[PDB]
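Report on the following structure.
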Amino acid sequence: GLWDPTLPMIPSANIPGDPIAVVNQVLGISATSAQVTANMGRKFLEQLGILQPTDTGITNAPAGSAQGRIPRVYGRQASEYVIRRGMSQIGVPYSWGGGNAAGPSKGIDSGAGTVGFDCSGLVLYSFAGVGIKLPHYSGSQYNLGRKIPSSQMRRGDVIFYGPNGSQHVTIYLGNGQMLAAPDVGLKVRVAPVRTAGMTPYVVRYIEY
């Protein structure tokens, strides 16, 4: 019962730090996921009419806090933007280690030749659109945000599997459906929530 037995029963891809997300060989520029995330967060705060000169664009709450940068009155809007980002990626192939704040990417190790997403990649891409910066490893994502009992998961919360949430991570859509790419040969999809191997808590990154 520790793992979801429909997927490889191993910790998932773990990419350290703040990878390069954007390389433009013609202008001679590049930028990392956190750069892209901060820019998107500032744009989103400006779209809400609340950008301040002190805003970096990074909008995460301190881990465990129910108070973060985006006001609760705007959280449903933020959550729906995150969900729209992710749903826009339906059909993109699975790649082990795939994805960054800018979009699908090449993976690592066996995924090195395949441009796509893994769950943690897709989660970090989708949340980055409102300035929520997450590491590219499901285990480390599980240690951020605020825990909600899995029985109370709500649309926009993030579902984790395996010990320490290391096996797989998906975005909950409500109505018993979740969004992720599962494994090789498959693509980002909407699928029924699976309870086998589910951690006892989901994580909420956006309050509303």
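By the numbers in Swiss-Prot, the shown part of chain A spans 265-472.
Keep in mind that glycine also has a Cβ here, set from the backbone N, Cα and C atoms.
A simple way to gauge crowding: the CB of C383 (mutagenesis position) has 30 other CB atoms within 10 angstroms, across all the protein chains here. Annotation of the published mutagenesis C383 to A in Swiss-Prot: Loss of enzyme activity; the original residue is retained in the structure shown.
Residues or ranges marked as active site, nucleophile in Swiss-Prot (evidence: sequence analysis): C383.
Among the features that Swiss-Prot reports, active site, proton acceptor is placed at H432. DSSP assigns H432 (active site, proton acceptor) to a strand in the three-state reduction.
Across the structure, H432 (active site, proton acceptor) and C383 (mutagenesis position) are spaced 6 Å apart at their Cα atoms.
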